[PDB]
Amino acid sequence: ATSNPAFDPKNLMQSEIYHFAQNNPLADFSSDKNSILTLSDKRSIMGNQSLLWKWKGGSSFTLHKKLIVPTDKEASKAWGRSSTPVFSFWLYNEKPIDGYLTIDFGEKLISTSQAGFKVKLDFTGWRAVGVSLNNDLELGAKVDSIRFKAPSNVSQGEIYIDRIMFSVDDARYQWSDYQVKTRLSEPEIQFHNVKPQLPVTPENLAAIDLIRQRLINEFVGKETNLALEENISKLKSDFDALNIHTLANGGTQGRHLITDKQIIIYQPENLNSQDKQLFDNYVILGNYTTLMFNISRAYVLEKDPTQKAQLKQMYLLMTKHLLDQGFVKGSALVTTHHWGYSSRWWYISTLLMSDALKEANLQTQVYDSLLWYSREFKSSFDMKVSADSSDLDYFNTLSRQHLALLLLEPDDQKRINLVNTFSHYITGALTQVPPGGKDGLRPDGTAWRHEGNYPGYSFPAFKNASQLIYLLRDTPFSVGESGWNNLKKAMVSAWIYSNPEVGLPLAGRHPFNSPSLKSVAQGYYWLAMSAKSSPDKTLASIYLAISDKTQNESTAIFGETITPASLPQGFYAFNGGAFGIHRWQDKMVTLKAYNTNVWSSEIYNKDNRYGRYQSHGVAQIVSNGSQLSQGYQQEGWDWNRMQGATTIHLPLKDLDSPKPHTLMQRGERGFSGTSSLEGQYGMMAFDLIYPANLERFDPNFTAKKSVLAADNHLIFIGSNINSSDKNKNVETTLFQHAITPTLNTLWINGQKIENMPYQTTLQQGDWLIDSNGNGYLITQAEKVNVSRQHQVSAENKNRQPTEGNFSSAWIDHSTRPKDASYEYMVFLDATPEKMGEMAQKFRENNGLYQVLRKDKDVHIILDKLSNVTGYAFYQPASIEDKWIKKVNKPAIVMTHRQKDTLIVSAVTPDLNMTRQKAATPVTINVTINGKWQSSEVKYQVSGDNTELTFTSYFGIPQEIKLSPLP
Ligand SMILES: CC(=O)N[C@@H]1[C@@H](O[C@@H]2OC(C(=O)O)=C[C@H](O)[C@H]2O)[C@@H](O)[C@@H](COS(=O)(=O)O)O[C@H]1O
Ligand SMILES: CC(=O)N[C@@H]1[C@@H](O[C@@H]2OC(C(=O)O)=C[C@H](O)[C@H]2O)[C@@H](O)[C@@H](COS(=O)(=O)O)O[C@H]1O
Ligand SMILES: [Mg+2]
């Protein structure tokens, strides 16, 4: 407390706090005849004393303090977010009081004299009170009196008060509770309950007790975002620092507990130096509950009976202090928003300490408390399945905490009802196809958060959802097979699109820090061992491969010999992210487009700032292993030159997202993505269309970009390339990788190039091999630039300068001012000898491939090495072709004539939905030349031709094997 008024316009954000650790601490206070005010060091919140107020019913005391109460608009301008001036204090009751305390605000008040509010006194322990002075009183500039009036209908009593504070707070976070009513309320959980009920039986109770033990086993025998401490010396040292002591007739003294979000009410950055020093003695709840967990884990593992007893006493004392500090049912503590960050390991600690809380008679208090603060999570914790139930962050941050809370329910019948309902909730969450862009799994195996396929969020959700299924396995509470099947699809998909990191195109807003399947490994064991017919040999074989374990090691893990999965081979279409994956030997190629339903990039205030081209028809090649070790190095990376993309080469100031905060740029039509044939061949169709009027986006930048992938090779073609400036700085990147001692060699036309710097220009019939063994044969280009150069770039978070040496090659489209084009072929197993053979084959009337059409309506590529034809119908069309006559929608078609059969696949990569609507299936009529007979594809001979009817659901290709009719 200073001599200045609260909310001093001159220093609006500086809190005024009565903590009584200063000179003449009751200077500003006076009492009527019927009240006595003492300082007590028996308990306190801030500094070592609190106000002891003894009273008869109806007696007041007055705090004399000038308040220049700002409007909400003034407070919000001073801070820069929606704000309100708040009055807050802490009070302690040693016994409950059947009545209300009245707090009145006015000018020159005494016991017998504007606005005010009431605090119900029927409780024990510390409670916090926090009200908006503008919004929560039942305030003219001249307020100088705050009058605390003891209840009129209670003959005597006594209350401890501390830390009376005037502050500017976030306008969202003064919550109602059992003591104070505010304009804001977080309603309590109302648990859903599924019928029929499971009975309390010895079998059902044992299954419950087994689930709890299985959770204990997972937390005592390595979690992300858990600060594990197994050293008892360290645990007792951190505990002793808390200075917790049991008090005489009940409660505790010890350092004050506050959450990371609660501190906002202080505006700590603006505290005067006296106040800050006291505030710095607080303990952050996250750290305290982490200590409770590490102690509970040490207790469970501890062999020495004396140490084991000490760990238990430490855990129960920390529990009693936590409850006495007002973390109990009905105590909002003004707010507990983002409760999970502060409490997640408290929930888990109760599993380990469940018998110890039972014996100490704390289970019901701790359950009531955790249930109350969980009300923040009522949308999930109520356990009614809804469109939002497939939340991927929930699976990561909250699902095991939720199960722990249910297991802490003291009644047996209720506990069984809650866990039965939980099993139903998790089954629905893992089974349902959420509408539109909502979080969750999808039928092609993609997994969505922030309204798109997002491995950075899905990978942690896979790990914990697999663990949940495994914890409930082989009990009456086991997750339904439909949820197991869907999660299997998503996790086998993740194995296909990672190597073992997801590519740059799947990195979301963290390019060059891709999630790795290595972090999800244990999930494959947990899902493999929770199969109806366990172990699932596919998931078990993937666990062994991703965790680098041998066939020899398999019997002990799975109870039978399982060969570690070899890397997946062939082509897989994932239109949930308008991508596909081509795999050959140890290489993965991520082919990525974008469209109305697939954002190109997530760009935030400090994330992925130069990410505009992340999905621009990219084709990133990755060998099994570290992408950094293959030269995907952020430092000096030219953000314009994403492998395979057609881009405008911009200065980074113009490539930077035009929005200062968030942009998730969606495309201009539904159609763009991939398709597959026989699980082996693929095609990408990318319609590059820019917005009519977005700053820094050339509205006339266009391209049609197709790729056909088969076996060791990919054929890349482009047409209809344009910009506002005759294709000036328009480029297609063949490759870009750092130069290192392991990545030092390029081959050009049989010559090894190692010099740095180096520039040259190549044309049709030339070839290159990058340092990762990818060959590029130029089959149509006027001008391919190759560069080994020092590059200056900037890092994607804070735009700070970076530099590095890179090998790259790109096509310069400026030589063709209108409707520029390209063709080139990649060999994934290139050697100088093999590239010499491919170049000679290309020179023999192109024995490699044939483009049968390349225009704005259709791209048709015949691969003569694989004998496969890909058809990208950018528009519906009739064509001239041996196989395909007509396609009535934008679609990707693929054919393979083998001996006695024609195999035809078809799909539209268009998901046929919005951010709100469920995807519905698209009917595609594909007419083929000639008479055929035979898959859910329908066929009908119609004159000399055959009509195929495909159903394209969520961009999932269908195919049919046809044989000729006489
Ligand atoms: C606040 C912000 O920039 N973006 C919002 C998202 O917040 C980010 O994502 C998450 C997260 O758990 O997903 C936590 C952090 O606040 C921040 O990194 C998020 O609030 C989304 C909504 O998610 S979605 O319903 O899945 O779309 O909205 C973003 O703009
Ligand atoms: C896509 C995304 O930001 N996802 C969030 C995580 O961020 C990724 O992973 C990590 C990391 O070390 O975990 C760091 C980078 O921010 C990014 O590659 C991460 O912030 C977690 C935090 O989880 S929480 O504390 O465990 O609940 O949330 C991710 O899913
Ligand atoms: Mg104090």
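Per Swiss-Prot, chain A residues shown: 25-137, 140-164, 188-270, 273-985, 990-1021, in order.
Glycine is treated like the rest: Cβ placed from N, Cα and C.
In sequence order, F44, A45, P49, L63, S64, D65, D211 constitute the residues six or more apart from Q73 (Na(+) binding site) in its chain with CB-CB distances below 8 Å. Taken from Swiss-Prot, the feature Na(+) binding site covers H43, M70, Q73, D211.
For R500 to A, Swiss-Prot lists a mutagenesis experiment annotated as follows: Still active on both chondroitin 6-sulfate and dermatan sulfate, but with highly reduced catalytic efficiency. According to its DSSP assignment, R500 (mutagenesis position) is in a strand. All protein chains included, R500 (mutagenesis position) registers 22 other Cβ atoms within 10 Å of its own Cβ.
If you take the C-beta of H501 (mutagenesis position) and look for same-chain residues 6 or more apart in sequence within under 8 angstroms, you find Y508, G559, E653, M715. Here the residue is the original one, but Swiss-Prot notes a mutagenesis experiment at this spot, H501 to A, K or R: Loss of activity on both chondroitin 6-sulfate and dermatan sulfate.
Taken from Swiss-Prot, the feature active site, proton acceptor applies to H501, supported by experimental evidence.
Among the mutagenesis results in Swiss-Prot, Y508 to F has the note: Still active on both chondroitin 6-sulfate and dermatan sulfate, but with greatly reduced catalytic efficiency. The residue drawn here is the original one.
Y508 (mutagenesis position) falls within a helix when secondary structure is assigned with DSSP. Counting every protein chain shown, the number of other Cβ atoms lying within 10 Å of the Cβ of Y508 (mutagenesis position) is 22. Experimental mutagenesis at this site is recorded by Swiss-Prot as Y508 to A, annotated: Loss of activity on both chondroitin 6-sulfate and dermatan sulfate.
Residues or ranges marked as active site, proton donor in Swiss-Prot: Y508.
Swiss-Prot documents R560 to A as a published mutagenesis change and attaches the note Loss of activity on both chondroitin 6-sulfate and dermatan sulfate. Of all Cβ atoms in the protein chains displayed, 22 besides its own lie within 10 Å of the Cβ of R560 (mutagenesis position). Annotation note: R560 (mutagenesis position) sits in a coil segment as assigned by DSSP.
Sequence-distant neighbours of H561 (mutagenesis position) (same chain, 6+ apart, CB under 8 A from its CB) are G507, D658, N659. Among the mutagenesis entries in Swiss-Prot is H561 to A, noted as: Still active on both chondroitin 6-sulfate and dermatan sulfate, but with reduced catalytic efficiency.
Cβ neighbour count for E653 (mutagenesis position): 22 (other Cβ atoms within 10 Å of its Cβ, all protein chains included). For the published mutagenesis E653 to Q, Swiss-Prot gives the following note: Still active on both chondroitin 6-sulfate and dermatan sulfate, but with reduced catalytic efficiency.
Under the heading of mutagenesis, Swiss-Prot lists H712 to A and annotates it as follows: Still active on both chondroitin 6-sulfate and dermatan sulfate, but with reduced catalytic efficiency. Non-local contacts of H712 (mutagenesis position) by the CB criterion (under 8 A, 6+ apart in sequence, same chain) comprise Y655, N656.
Calculated from the flanking Cα atoms, the unmodelled 23-residue segment between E164 and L188 spans 11 Å.
DSSP assigns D211 (Na(+) binding site) to a strand segment in the three-state reduction. Checking the recorded positions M70, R500, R560, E653, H712 against ligand 3, the ones whose Cβ sits under 6 Å from it are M70. Filtering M70, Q73, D211, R500, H501, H561 by Cβ distance to ligand 1 (under 6 A) retains the following recorded positions: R500, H501.
Rounded to a whole number, the distance between the Cα atoms of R560 (mutagenesis position) and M70 (Na(+) binding site) is 42 Å. The two recorded residues, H43 (Na(+) binding site) and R500 (mutagenesis position), show a Cα separation of 45 Å. Across the structure, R500 (mutagenesis position) and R560 (mutagenesis position) place their CA atoms 12 angstrom apart. The recorded positions near ligand 2, defined by a Cβ under 6 Å from one of its atoms, are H561, chosen from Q73, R500, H561. For the segment bounded by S137 and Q140, where 2 residues are absent from the model, the Cα separation is 9 Å. Missing residues between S985 and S990: 4. Distance between their CA atoms: 9 Å. Around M70 (Na(+) binding site), a 10 Å sphere centred on its CB holds 22 further CB atoms from the protein chains shown.
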